[PDB]
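*Asks:* First the structure, then my questions, so here it is.
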Amino acid sequence: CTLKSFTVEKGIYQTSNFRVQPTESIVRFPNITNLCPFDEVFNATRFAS
Amino acid sequence: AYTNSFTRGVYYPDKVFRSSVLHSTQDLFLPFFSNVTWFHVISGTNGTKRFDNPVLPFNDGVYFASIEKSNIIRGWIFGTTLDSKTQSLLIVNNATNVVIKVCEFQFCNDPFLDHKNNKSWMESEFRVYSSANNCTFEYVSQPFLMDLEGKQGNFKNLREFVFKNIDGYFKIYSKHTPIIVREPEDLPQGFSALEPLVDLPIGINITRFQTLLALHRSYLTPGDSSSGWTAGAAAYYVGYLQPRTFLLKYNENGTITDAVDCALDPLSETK
Amino acid sequence: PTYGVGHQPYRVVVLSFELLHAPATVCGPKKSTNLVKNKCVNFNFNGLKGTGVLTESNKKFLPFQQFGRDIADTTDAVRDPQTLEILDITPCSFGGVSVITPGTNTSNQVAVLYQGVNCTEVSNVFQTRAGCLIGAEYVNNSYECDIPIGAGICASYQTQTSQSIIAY
């Protein structure tokens, strides 16, 4: 099909492109830490008006 | 007074590992063989001299390099309109911790920090603080930038600084070296790169600069010699930056050997 | 306390998310996976992406750099974010395929040659200087060159006295 004929002569003929494909995915980010004081310290009962 | 800077002010580029290559980049570097303004406090000891308080404008960077054995300079505060509406930026590095804070308070114009460098007082009494209004960010970190050893005493310590205002950050570079005792206006001829330490994510637009001097309370033995008491041996240098192409060379480990200004003479252009 | 549901006190916290014209700081939390080594897979670090095999190189980086470039300005060395270990990436396996045919009028037996392989990334198997030749046996004799392969290797459809492509 590459030579576009039904009779191939004697010789070497370069054809295809061997390729290994990727598989999984690895994500890595730094040790979380710096947890903000996003909570009012255990919603301290002391509230203003 | 003025001096000549042979080859200094070359900081490290972005955090990219390069080994045994010749990479060229375009950034705000310091041109070689430039005129540096020297506005240091002449004396003060054995002859009161006028405290040098230069409100030098911040023009796209500044090159600070002081030669001192004992800590005599603490703050490098910036600002644009330092009367009522300007977020301060203190870079004071005392013995306890750093005083990085952008809180909005009453801006003063004191050349010294407070007074009384003796042992009876603390390391730095914040008498410049008048009244705070509203704070935004304070980086009270334990590792301080001021790292002075003072073991031999005869050899001084040259600590450089490169301050640049990014569009959304504030990079700070620094580098120290045990400079030997030498006469003034005798900066050591040699290449030395600065290592990045911190990167403050601030969005202020500073235009001017005004530093302050403060003597540490850790008073050593009376330095009657020239390499002793540094009360009147300041090395306040200021160098402006400008965009210029520089060719950097890397070693087999990741350190820079030298650099080319790329505009010095027709010989440098061919290289 | 002895009241109705219209007297219950409600402590309300009013979140006011704000995003102005300055470096953002309240972002969102991130996760992680494990470290699959020796496999050609995709990697998605903080700023860099790509695919390849993850290995361990003996490099000493300064404790402020995270990325890594090569002579041709290509990513070749990375750093583990939450482990601080020098990782080395390598491109995934690939190459070209060639077919050797001695002529359809003679026979239908053919041979393949994978350029750039050590007979490991996928029957007589022989390693040459150009790749892995699958479908021919290496004869210790010496004849004239009929089909040039590379590095002095030649092949010809010969008899084993059944006929097959031999290599010499």
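Residue numbering for chain C follows Swiss-Prot, covering 499-620, 640-678, 689-695 in order.
The header says electron microscopy, 2.8 Å.
Placed from the backbone N, Cα and C atoms, the Cβ positions cover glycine too.
Below are the features listed in Swiss-Prot for this protein:
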type	residues	note
MUTAGEN	C:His519 to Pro	Increased resistance to human covalescent sera neutralization
MUTAGEN	C:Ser673 to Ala	No effect on O-glycosylation by host GALNT1
MUTAGEN	C:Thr676 to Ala	Partial loss of O-glycosylation by host GALNT1
MUTAGEN	C:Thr678 to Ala	Complete loss of O-glycosylation by host GALNT1
VARIANT	C:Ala570 to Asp	In strain: Alpha/B.1.1.7
VARIANT	C:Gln613 to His	In strain: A23.1
VARIANT	C:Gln677 to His	In strain: Eta/B.1.525
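Could you place the listed features in the three-dimensional structure?
*Replies:* Close to C:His519 (mutagenesis position) in the fold, though at least 6 residues off in sequence, lies no residue with a CB less than 8 Å from its CB.
Secondary structure from DSSP puts C:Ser673 (mutagenesis position) in a beta strand.
When Cβ atoms from all protein chains are considered, those within 10 Å of C:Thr676 (mutagenesis position) total 8, not counting its own.
Under the three-state DSSP scheme, C:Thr678 (mutagenesis position) falls in the coil class.
When Cβ atoms from all protein chains are considered, those within 10 Å of C:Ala570 (variant position) total 6, not counting its own.
The secondary structure of C:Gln613 (variant position), as reduced to three states from DSSP, is extended strand.
When other Cβ atoms within 10 Å of the Cβ of C:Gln677 (variant position) are tallied across all protein chains shown, the result is 9.
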*Asks:* Counting only residues 6+ apart in the same chain, whose Cβ is under 8 Å from the Cβ of C:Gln613 (variant position)?
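*Replies:* Long-range Cβ contacts: C:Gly593, C:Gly594, C:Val595, C:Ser596, C:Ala647, C:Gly648.
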*Asks:* Take the C-alpha atoms of C:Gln677 (variant position) and C:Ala570 (variant position) and report the distance between them in angstrom, rounded.
*Replies:* 50
*Asks:* Just name the recorded positions among C:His519, C:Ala570, C:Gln613, C:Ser673, C:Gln677, C:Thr678 whose Cβ comes within less than 8 Å of a chain B Cβ; none is a fine answer.
*Replies:* C:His519
*Asks:* By Cβ count within 10 Å, point out the most packed of the mutagenesis positions listed: C:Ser673, C:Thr678.
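*Replies:* When each Cβ's neighbours within 10 Å are tallied, C:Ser673 tops the list.
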